[PDB]
Amino acid sequence: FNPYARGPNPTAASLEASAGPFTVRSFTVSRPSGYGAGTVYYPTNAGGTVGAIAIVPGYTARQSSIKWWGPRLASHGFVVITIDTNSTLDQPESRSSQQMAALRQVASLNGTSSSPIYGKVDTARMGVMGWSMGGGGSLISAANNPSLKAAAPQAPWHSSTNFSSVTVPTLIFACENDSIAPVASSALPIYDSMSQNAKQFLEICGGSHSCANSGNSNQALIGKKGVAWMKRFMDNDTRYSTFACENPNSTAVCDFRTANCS
Ligand SMILES: *[C@@H]1O[C@H](CO)[C@@H](O)[C@H](O)[C@H]1NC(C)=O
Ligand SMILES: *[C@@H]1O[C@H](CO)[C@@H](O)[C@H](O)[C@H]1NC(C)=O
Ligand SMILES: *[C@@H]1O[C@H](CO)[C@@H](O)[C@H](O)[C@H]1NC(C)=O
Ligand SMILES: *[C@@H]1O[C@H](CO)[C@@H](O)[C@H](O)[C@H]1NC(C)=O
């Protein structure tokens, strides 16, 4: 028996749906501690403590760019914080620090009797996501904090592609037609650098740099993969092993790679 398993046995249809099995509520963080602002999404009815995921936007961008992940993930049994950075022009290292400050504050709110997430969080089970420089920051977070259970950045950018130190299970979303952080010089080299981990590469056909953002036309596939990855690795939930590891057989997938996935 897996003490972290939540929710019904998954299906393709249940993971491609706009909403998971749990009812979601949200709040604005009242006093953001070490980052600009944040929104916490949480399930009201998960039936046990859940892991936490912190999601960071790209350069110039705000929560709106990554907000669709909050309800999508929380509805499957996660506490999700979407942040604004101290500056829209923060670089990846700063974004990583702020992402981890957001996870810290979620852990603090677990212990805060006034918070809607009082006693809802397993602080030992955490995940990192983000777009562009926030995706680079997620990879920095993973490199610096190997106790993180999963990473799933989208269209990442970092001034270095070498993440050979990362031992955290890492899914990279990439966008075929990205001209900001081209796949061939950013996402794919970042993927190829990682030698120690479970990892996956999923490139979306015809995608611009914003192909995994709020308002994308591939929420069925991208949401299925992001939830499956986080369930598999944050919850050690092998019910999700096939959904996490499979080549999905979608018209939307223009490049796929996976390694050390079980
Ligand atoms: C973000 O700003 C807060 C001040 O509100 C500060 O505590 C934190 O250090 C800043 N983080 C970075 C990485 O600059
Ligand atoms: C969060 O608090 C609840 C109860 O108030 C507790 O059961 C749980 O273990 C806490 N999370 C962590 C990681 O300690
Ligand atoms: C990344 O950095 C490590 C540590 O220096 C080095 O051994 C390795 O060759 C580099 N990886 C790539 C893919 O360049
Ligand atoms: C992949 O999906 C298409 C679209 O529905 C389907 O026609 C095809 O038979 C599928 N591939 C496999 C493995 O069956």
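Please read every residue number as a count from 1 along the shown chain.
Heads up, header says this was done by X-ray crystallography, 1.7 Å.
Placed from the backbone N, Cα and C atoms, the Cβ positions cover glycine too.
What Swiss-Prot records for this protein:
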BINDING   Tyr59, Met133, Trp157  poly(ethylene terephthalate) binding site
MUTAGEN   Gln91 to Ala (Swiss-Prot position 119)  Displays decreased enzymatic activity on PET bottle and on BHET
MUTAGEN   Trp131 to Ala (Swiss-Prot position 159)  Displays decreased enzymatic activity on PET film and on BHET
ACT_SITE  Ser132  active site, nucleophile
MUTAGEN   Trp157 to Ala (Swiss-Prot position 185)  Exhibits highly impaired PET degradation capacity relative to wild-type PETase. Also displays decreased enzymatic activity on BHET
MUTAGEN   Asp178 to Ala (Swiss-Prot position 206)  Loss of enzymatic activity on PET bottle and on BHET
ACT_SITE  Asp178  active site, charge relay system
MUTAGEN   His209 to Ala (Swiss-Prot position 237)  Loss of enzymatic activity on PET bottle and on BHET
ACT_SITE  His209  active site, charge relay system
MUTAGEN   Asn213 to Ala (Swiss-Prot position 241)  Displays decreased enzymatic activity on PET film and on BHET
MUTAGEN   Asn213 to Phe (Swiss-Prot position 241)  Increases activity towards 1-naphthyl butyrate
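Everything Swiss-Prot records as a feature, shown here on the structure.
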residue : record                                    : Cβ neighbours (10 Å)
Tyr59   : poly(ethylene terephthalate) binding site : 19
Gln91   : mutagenesis position                      : 16
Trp131  : mutagenesis position                      : 31
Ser132  : active site, nucleophile                  : 30
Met133  : poly(ethylene terephthalate) binding site : 30
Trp157  : mutagenesis position                      : 27
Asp178  : mutagenesis position                      : 23
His209  : mutagenesis position                      : 20
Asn213  : mutagenesis position                      : 24
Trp131 (mutagenesis position) - helix vs strand vs coil (DSSP): strand
Using Cα positions only, nearest of the recorded positions to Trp157 (mutagenesis position) (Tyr59, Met133, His209): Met133
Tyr59, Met133, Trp157 excluded, remaining Cβ within 8 Å of their centroid (poly(ethylene terephthalate)): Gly58, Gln91, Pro92, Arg95, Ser132, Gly134, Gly135, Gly136, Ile180, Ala181
Distance in Å spanning the most remote Cα pair of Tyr59, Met133, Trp157, given for poly(ethylene terephthalate): 10
Euclidean distance between Cα atoms of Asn213 (mutagenesis position) and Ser132 (active site, nucleophile), Å: 10
Top Cα neighbour of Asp178 (mutagenesis position) in the set of recorded positions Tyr59, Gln91, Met133, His209: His209
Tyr59, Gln91, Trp131, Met133 screened against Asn213 (mutagenesis position), Cα within 10 Å - retained recorded positions: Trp131
Top Cα neighbour of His209 (mutagenesis position) in the set of recorded positions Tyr59, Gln91, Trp131, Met133: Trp131
Distance from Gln91 (mutagenesis position) back to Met133 (poly(ethylene terephthalate) binding site), taken between C-alpha atoms, in Å: 6
Pairwise Cα distance for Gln91 (mutagenesis position)/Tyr59 (poly(ethylene terephthalate) binding site) [Å, integer]: 8
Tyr59 (poly(ethylene terephthalate) binding site) to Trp131 (mutagenesis position) - Cα separation in whole Å: 9
